[PDB]
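Worksheet for the structure shown next.
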Amino acid sequence: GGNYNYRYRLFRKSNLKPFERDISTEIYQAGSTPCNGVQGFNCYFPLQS
Amino acid sequence: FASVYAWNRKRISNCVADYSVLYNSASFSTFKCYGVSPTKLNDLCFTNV
């Protein structure tokens, strides 16, 4: 039926640290406009299934 | 513009391309790159576009 519960981080401000956990789920601004929690233009969800 | 079967092919070289002014433009329906993140094209150096 398609396994969609498995997700991975796709975007971040910078690279992680060794043995560091990131669980924060916030919209990421890919461009020059604020997102304000809207996944629109230049705004993306960091998690991908 | 030419047709899809006769797609217009253009060679550009010996130029400085400011992809930022195309990136921040919202008039584009789709702005999607494969091998490179769109934010670092201005940070890459190539030839024979």
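Throughout, chain B uses Swiss-Prot numbering, with the displayed residues spanning 347-395 in order.
According to its header, this structure was worked out by electron microscopy, 2.9 Å.
Any Cβ shown, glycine's included, is placed from N, Cα and C.
According to Swiss-Prot, the natural variant B:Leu368 to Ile carries the following note: In strain: Omicron/XBB.1.5, Omicron/EG.5.1. Other C-beta atoms found within 10 angstroms of the C-beta of B:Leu368 (variant position) number 13, with every protein chain shown included.
The secondary structure of B:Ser371 (variant position), as reduced to three states from DSSP, is coil rather than helix or strand. Neighbours of B:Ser371 (variant position), defined as other CB atoms within 10 A of its CB across all chains, total 10. According to Swiss-Prot, the naturally occurring change B:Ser371 to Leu is described as follows: In strain: Omicron/BA.1.
In Swiss-Prot, the entry for natural variant B:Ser371 to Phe states: In strain: Omicron/BA.2, Omicron/BA.2.12.1, Omicron/BA.2.75, Omicron/BA.4, Omicron/BA.5, Omicron/BQ.1.1, Omicron/XBB.1.5, Omicron/EG.5.1. The structure shown retains the original residue.
Listed in sequence order, the residues of the same chain lying 6 or more apart from B:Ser373 (variant position) and placing their CB within less than 8 Å of its CB: none are present. In Swiss-Prot, a published natural variant is listed as B:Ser373 to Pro, annotated In strain: Omicron/BA.1, Omicron/BA.2, Omicron/BA.2.12.1, Omicron/BA.2.75, Omicron/BA.4, Omicron/BA.5, Omicron/BQ.1.1, Omicron/XBB.1.5, Omicron/EG.5.1.
Taking all protein chains in view, 4 other C-beta atoms sit within 10 angstroms of the C-beta of B:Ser375 (variant position). Variant annotation in Swiss-Prot: B:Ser375 to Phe, described as In strain: Omicron/BA.1, Omicron/BA.2, Omicron/BA.2.12.1, Omicron/BA.2.75, Omicron/BA.4, Omicron/BA.5, Omicron/BQ.1.1, Omicron/XBB.1.5, Omicron/EG.5.1; the structure shown retains the original residue.
A natural variant is reported in Swiss-Prot for this position, B:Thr376 to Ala, and the note states: In strain: Omicron/BA.2, Omicron/BA.2.12.1, Omicron/BA.4, Omicron/BA.5, Omicron/BQ.1.1, Omicron/XBB.1.5, Omicron/EG.5.1. Annotation for B:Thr376 (variant position): no spatial neighbours, criterion Cβ-Cβ under 8 Å with sequence separation of six or more. DSSP classifies B:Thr376 (variant position) as coil under the three-state reduction.
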